[PDB]
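Enquirer: The structure under discussion is supplied below as structure tokens; questions concerning it will follow.
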Amino acid sequence: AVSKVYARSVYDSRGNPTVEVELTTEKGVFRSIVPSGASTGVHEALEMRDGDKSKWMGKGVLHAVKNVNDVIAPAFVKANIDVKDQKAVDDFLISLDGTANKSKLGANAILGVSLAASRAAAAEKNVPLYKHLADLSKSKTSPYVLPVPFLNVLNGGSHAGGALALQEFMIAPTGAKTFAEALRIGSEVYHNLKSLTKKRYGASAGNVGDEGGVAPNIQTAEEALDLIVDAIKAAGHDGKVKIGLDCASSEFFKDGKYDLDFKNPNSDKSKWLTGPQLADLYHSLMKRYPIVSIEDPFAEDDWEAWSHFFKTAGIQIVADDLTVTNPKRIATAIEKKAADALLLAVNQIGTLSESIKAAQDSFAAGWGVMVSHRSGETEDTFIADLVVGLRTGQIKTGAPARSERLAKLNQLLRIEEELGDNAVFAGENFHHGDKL
Amino acid sequence: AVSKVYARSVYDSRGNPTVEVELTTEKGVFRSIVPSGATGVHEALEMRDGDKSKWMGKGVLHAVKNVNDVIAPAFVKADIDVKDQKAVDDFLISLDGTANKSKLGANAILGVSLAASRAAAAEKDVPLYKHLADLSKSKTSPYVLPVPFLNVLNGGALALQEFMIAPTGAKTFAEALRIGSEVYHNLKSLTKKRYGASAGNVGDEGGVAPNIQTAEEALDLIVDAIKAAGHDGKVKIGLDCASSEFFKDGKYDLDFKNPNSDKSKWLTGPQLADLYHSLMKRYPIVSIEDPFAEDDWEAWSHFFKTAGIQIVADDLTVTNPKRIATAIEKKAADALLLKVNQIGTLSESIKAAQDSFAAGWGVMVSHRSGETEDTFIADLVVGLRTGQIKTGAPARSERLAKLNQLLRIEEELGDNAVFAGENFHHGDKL
Ligand SMILES: O=C(O)[C@@H](CO)OP(=O)(O)O
Ligand SMILES: O=C(O)[C@@H](CO)OP(=O)(O)O
Ligand SMILES: [Cl-]
Ligand SMILES: [K+]
Ligand SMILES: [Mg+2]
Ligand SMILES: [Mg+2]
Ligand SMILES: [Mg+2]
Ligand SMILES: [Mg+2]
């Protein structure tokens, strides 16, 4: 029985308020925290903010919290839905709000209750969270599949001060044999990268972006990718570490064009690229560097550019702002063959149930699924258990720096240990990890 | 009954491996993680593998092994009562058998020490901070909630390492944190405006690190930030000089990042003190940590004569009751920076705090620069009733995890807690 549901304000990794929910049963008190994006897709479910300029830079979540405590809480406690029944739980919450985009209560009011319920269920059942999430998703547990970590070791775009347009430069130790090995290798590459970055672009280059990657003030990707390929070599993990990009191209899509200097107020509109032109630059990058995944190469509604690029890409193409973990928009992307991987970000859609549906739909269409953090993260570790539960074989939860990232990576360490011989490391099979 | 003690490697906020310990009883499995400094020469031994081919030489396999291979079987055989933190840490301390914990390693022992206290709280069915109050014979009516010292700016051209803000003017911790976060964001905005976008990217502790020449420029910047946020008069400043970092040939080099620093312009103890006093006169500074080197006793004592604000010992005392006794003897400082992993056990850490308090000292509980998702010090600072803590800027969740835990503690305690505010120095005496 759910005796209590309670929400408070806490702080994310950028020092902005966000919603924390506590769900009390006889099994104890269960806590989930909602993350917060910076490069948020326009189609994402509502993140409700106070916009009281006198408090928290206008970023209060008092209203969201109040919606939990004054609206959802009493109705949820009164109903006492079986927490084990995630569908009915999320069913209830979504109906309480009664809008498509969760704009009545706010996604950041509902998600906390959704996630906390699933934690409570796992306890009731006497099973690890990833196990219960496996159950929820009807995923195979024999073996489990452990994810390749995609480590955003070099931050640009809206995640770091500097010229670099593309948002995330990730390394993916697919050549590793275990997660633990992959994390060691990733940390070694990161440290070697940090040293080379300082030497190459100055000590200040070694300071980190929002997601823990070094933040050199450089103008082009090709400059970023040189640093990483040099770092991989220096760490002596050549051929065992691939690269992944999040372009977050929606952040510099303007006037049907793409601004590769969008953080320059004096950017040259002459040198803004067309879809084609941009497609060209990517293909050059793909040719020169060991890139195995590219996320949001084109804009959240630039469907034609996705379709045309995907035709001849030949690597994993991840939809993020395109699909915003929305089963509706995933259906479109599948139809148009715009991508073959989904970025799963639970607070984009606002319930676990909906997030699991998006995953299941993607897998069914032969997509991959990369579970993701937000750039605004917390000490919450839910997506570590999620990626394992969902058997996706790939996650991206930050550089190996800043503990809102390490928290997830550490939790994955612990899960791999627990699972022992009943887990495989997805490694080179990350794309179709579920099919393993 | 403790039925297993176990250790694994995990990664700290800088992506370096560290020791995580799990202690198992009939109440379940209880977890503690060891932090890591970037360290006083007198600190208990942090044991690293030094295998250049692994983790940049920073592996902790040996320490983990020491937990699993040496401490673990003996501890279990010992049938220790985790409720008795003293018996716990005496066993551990005895097992290692060395003054500075160099046989098994400080980072092997501390995890067991902390996990035991978590297990003890559970057995008693009390919150951790409550158990820690009991262990330390601290008053709980009311509890005292800490002022957060937030590390918003870092140095080290400008030679001073840490520049913190302390919302002592707040009426609750919750209000303190909000005010702190607002100042921090305003400072970040001003920094990028004044020193370029890249200068907004954070350091190891989540603070900004603009290329600044002088302390004054760093303090003026912070003053502007506090004003911009509209909290002028409600927010004070704290400093961590980490002067050992620029202590050379019996002198202090304020320009110790310049290879050709004018050696003739290196300061004497009395000279540096003159600088601090000028800074202290012009800015709302209410606390200064390690203003002199970790064995420059004469320099501390001299300064302490004329200083009118809290003077914290860190590298000087390294949370060691033996060195704190000296510091008290010499009238070198009047506050202890409590870093549990500097001495290695909870019991010695509590002993250090108690010796400090008994000598009229303050105690600032503190993180290390390499932190984890572990939130022990949040419960510890409340348990010890010290009234002040420093656990990072309000960014990076190895910092926020602690400050969030304090929000929860404050909410839980309701009317049975006071915010130390202006009275942080003698918070324990509140
Ligand atoms: O774009 C992304 O993929 C996410 C995760 O890194 O970032 P943000 O939460 O800022 O949108
Ligand atoms: O000197 C200090 O005060 C500590 C905490 O800031 O730093 P470090 O853990 O690197 O010793
Ligand atoms: Cl006193
Ligand atoms: K002994
Ligand atoms: Mg985004
Ligand atoms: Mg993205
Ligand atoms: Mg130090
Ligand atoms: Mg210090």
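All chain B residue numbers match Swiss-Prot; in order, they span 2-39, 41-158, 164-437.
So how was this one determined? The header says X-ray crystallography, 1.9 Å.
Each Cβ is built from the backbone N, Cα and C atoms, and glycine gets one as well.
Quoting Swiss-Prot on the mutagenesis of B:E169 to Q: Reduces kcat over 100000-fold. For the published mutagenesis B:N208 to A, Swiss-Prot gives the following note: Reduces activity by 44%. Swiss-Prot lists B:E212 to Q among its mutagenesis entries, and the accompanying note reads: Reduces kcat over 100000-fold. If you look up Swiss-Prot, you'll see B:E212 marked as active site, proton donor. Annotation source Swiss-Prot lists Mg(2+) binding site at B:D247, B:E296, B:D321. Quoted from Swiss-Prot, the note on the mutagenesis of B:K346 to A is: Reduces kcat over 100000-fold. Abolishes of the proton exchange reaction that initiates the enzymatic reaction. Positions annotated as active site, proton acceptor by Swiss-Prot: B:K346.
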Enquirer: Between C-alpha atoms, which of these mutagenesis positions comes nearest to B:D321 (Mg(2+) binding site): B:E169, B:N208, B:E212, B:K346?
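Expert: Nearest candidate: B:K346.
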Enquirer: Going through the recorded positions B:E169, B:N208, B:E296, B:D321 in order, which have a C-beta under 8 angstroms from some C-beta of chain A?
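Expert: The recorded positions close to chain A are B:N208.
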Enquirer: Please report the Cα separation of B:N208 (mutagenesis position) and B:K346 (mutagenesis position) in Å, rounded to an integer.
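Expert: B:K346 (mutagenesis position) has its Cα 27 Å from the Cα of B:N208 (mutagenesis position).
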Enquirer: Including all protein chains displayed, how many Cβ atoms other than that of B:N208 (mutagenesis position) lie within 10 Å of its Cβ?
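Expert: Summing over all protein chains shown, B:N208 (mutagenesis position) has 28 other Cβ atoms within 10 Å.
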Enquirer: For B:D247 (Mg(2+) binding site), just give me the three-state DSSP call.
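Expert: Reduced to three states, the DSSP call for B:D247 (Mg(2+) binding site) is strand.
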Enquirer: Using a 10 Å cut-off on CB atoms, tell me which of the recorded positions B:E169, B:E212, B:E296 is the least crowded.
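Expert: With the recorded positions B:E169, B:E212, B:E296, fewest surrounding Cβ atoms within 10 Å: B:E169.
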Enquirer: Gap validation: 5 unmodelled residues, flanks B:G158 and B:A164. CA-CA distance in Å?
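Expert: It comes out to 6 Å between the two Cα positions.
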Enquirer: From B:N208, B:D247, B:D321, B:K346, which recorded positions have a C-beta atom under 6 Å away from some atom of ligand 2?
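Expert: What lies within reach of ligand 2, judged by Cβ under 6 Å, is B:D247, B:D321.
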Enquirer: Counting only residues 6+ apart in the same chain, whose Cβ is under 8 Å from the Cβ of B:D247 (Mg(2+) binding site)?
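Expert: Those within reach of B:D247 (Mg(2+) binding site), by Cβ under 8 Å and sequence separation of 6 or more, are B:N153, B:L167, B:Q168, B:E169, B:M171, B:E296, B:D297, B:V319, B:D321, B:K397.
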Enquirer: Would you count the other CB atoms within 10 A of the CB of B:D321 (Mg(2+) binding site), including those on all shown protein chains?
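Expert: The answer is 25 other Cβ atoms.
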Enquirer: Sequence gap of 6 or more, Cβ distance under 8 Å: name the residues on the same chain that satisfy this around B:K346 (mutagenesis position), in order along the sequence.
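Expert: In sequence order, the residues whose Cβ lies under 8 Å from that of B:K346 (mutagenesis position) (at least 6 apart) are B:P36, B:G38, B:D321, B:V325, B:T326, B:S373, B:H374, B:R375.
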Enquirer: Compute the centroid of the Cβ atoms of B:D247, B:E296, B:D321, then list the same-chain residues not in that set whose Cβ lies within 8 Å of it, in sequence order, for the Mg(2+) site.
Expert: B:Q168, B:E169, B:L246, B:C248, B:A249, B:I295, B:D297, B:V319, B:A320, B:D322, B:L344, B:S373
Enquirer: Scan B:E169, B:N208, B:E212, B:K346 for mutagenesis positions whose C-beta lands under 6 Å from an atom of ligand 8 and note them, or write none.
Expert: none
Enquirer: Through the lens of DSSP with three states only, how would you label B:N208 (mutagenesis position)?
Expert: coil
